[PDB]
Amino acid sequence: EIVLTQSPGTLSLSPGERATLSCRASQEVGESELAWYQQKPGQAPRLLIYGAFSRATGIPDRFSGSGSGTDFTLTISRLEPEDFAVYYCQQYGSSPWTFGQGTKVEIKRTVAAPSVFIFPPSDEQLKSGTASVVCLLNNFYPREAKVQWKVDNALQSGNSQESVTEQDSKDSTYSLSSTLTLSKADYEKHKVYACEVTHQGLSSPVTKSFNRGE
Amino acid sequence: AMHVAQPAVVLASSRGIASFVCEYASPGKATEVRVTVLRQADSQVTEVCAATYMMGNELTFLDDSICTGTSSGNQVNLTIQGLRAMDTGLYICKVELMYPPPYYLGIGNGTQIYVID
Amino acid sequence: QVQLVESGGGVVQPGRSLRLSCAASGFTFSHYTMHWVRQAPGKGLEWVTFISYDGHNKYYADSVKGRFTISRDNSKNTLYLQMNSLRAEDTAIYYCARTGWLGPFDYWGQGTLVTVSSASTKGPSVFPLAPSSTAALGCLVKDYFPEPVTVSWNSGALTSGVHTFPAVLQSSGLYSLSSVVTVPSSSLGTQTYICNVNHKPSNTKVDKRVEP
Ligand SMILES: *[C@@H]1O[C@H](CO)[C@@H](O)[C@H](O)[C@H]1NC(C)=O
Ligand SMILES: *[C@@H]1O[C@H](CO)[C@@H](O)[C@H](O)[C@H]1NC(C)=O
């Protein structure tokens, strides 16, 4: 099976820049029987380039393909706002048809630190046996951020779950939600609940915290 | 590496009959092969004719086609009939190795057929 | 206009079967080969299966060999995928795609969601994320199944500054997400904030207040 390795995983460029995407193959590929697909969130993929360098119908000229053998490259000559999306390479000349894992082209904007908020478990949820503590990281960039939960200063493992928003359409930022899940019994045996956030835009990790019952 | 090979240029007959040999190079040895001849007219592609054939048996265009063909091993010699000046153009040889696995798609670089009369 | 319209998606318990169908319009179906391609949530594309023109040549990915079957009714212009002995890891959007005459997958269907899970259909519980003491509030949409659920704020009247997160799959086998919104702190006694959760699978609508 011809394994296709794309690189980099993410391209952080500002609109109008030139984007260069790479796709390397575990073995020699057909006779440039390589294609590139574009995919925006919630849509199917659409063919951009086939035969390494030929454009599918209706695909603008800024997209261009080059390469040969095991080394292929997709070039976007000037990024328009609709080009920020995920791109897959594909070998289609022999079975199994194989795809790369995809390069994501995202908007580079200025650094923005997250605004942090912590939410205690609702009273009705406690009334039902479980407690969820939600920590919000709002409108930040870049995507990398660490969240560390601290129950009575003891930091936790295995009982939180992160989920990140897609890059915001208007201001190109992200938002993250970490939810911490305990039993009601467990929640009621500690006092201080704290969310500690690390981010490029923060000089020092910001901690938001609360006490049970306030 | 499924690679397909066809002549660079061929003149049609006076009676609109052009033939060209297109034979492929297969890493395995496949038994069921499907040949397709395509016309590439700048932006579009059109299917001229196709035929499936078994390795060793007769090439047979059970289409009705303007194509007749003979198959020697890894080779097909295709003949296209009824061509006319408006048919001058580039003709792609497309070969699919279908059995046994794995599947292989080879697409040739094209043959320019000139039809004049 | 070339078009592929898929149907058959749904929930399946592991070990069972489900059949997807793909309805092709706008071209002479019998002159093209077709594929199924899936995409598990959060991941890339995975080619599933290939079927020749006449339907007498089928190829499969290793991950589904022996379990899935591809087939086509050229007379009805329809492509099928018969999935058997379904596993949880087969959960994905399943796309139907057409092979261009020159090799690539040039036209694609819209994709249909297939969730393989013992879990039982369940409307969500909606808990408020109350604002503390510009400020942020939200709704915790908890223990529903299956995807998808949809959340609006103030019945669509409130949109700017909303962030409805992607769901996560809890170890309970049930899904959960949060939708938050930031709002001016002054309007916290004036304006009133309701989140509308619609879970079509269980045919459940829930409206919830968030108050301080
Ligand atoms: C077809 O063109 C490619 C691209 O230059 C070349 O590498 C290949 O060898 C050609 N095939 C033949 C049969 O000449
Ligand atoms: C291919 O077929 C035509 C049909 O008669 C024949 O005239 C021609 O010589 C053949 N060429 C080869 C190389 O077999």
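In order, the residues displayed for chain B correspond to 37-153 in Swiss-Prot numbering, which applies throughout.
Even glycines carry a Cβ here, placed using N, Cα and C.
Annotation comment: Swiss-Prot describes B:39-140 as domain 'Ig-like V-type'. Record note (Swiss-Prot), mutagenesis B:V45 to D: Strongly reduced interaction with CD80, CD86 and ICOSLG. The unchanged residue is displayed. B:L47 to D appears in Swiss-Prot as a mutagenesis experiment; the accompanying note says: Strongly reduced interaction with CD80, CD86 and ICOSLG. Annotation of the mutagenesis experiment B:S49 to A in Swiss-Prot: Strongly reduced interaction with CD80, CD86 and ICOSLG.
Feature map: annotations from Swiss-Prot on the structure.
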residue : record               : contacts (Cβ under 8 Å, 6+ apart)
B:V45   : mutagenesis position : B:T147, B:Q148, B:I149, B:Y150
B:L47   : mutagenesis position : B:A54, B:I149, B:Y150, B:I152
B:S49   : mutagenesis position : none
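Look at the domain 'Ig-like V-type' (B:39-140): DSSP puts its residues at 3 helix, 59 strand, 40 coil.
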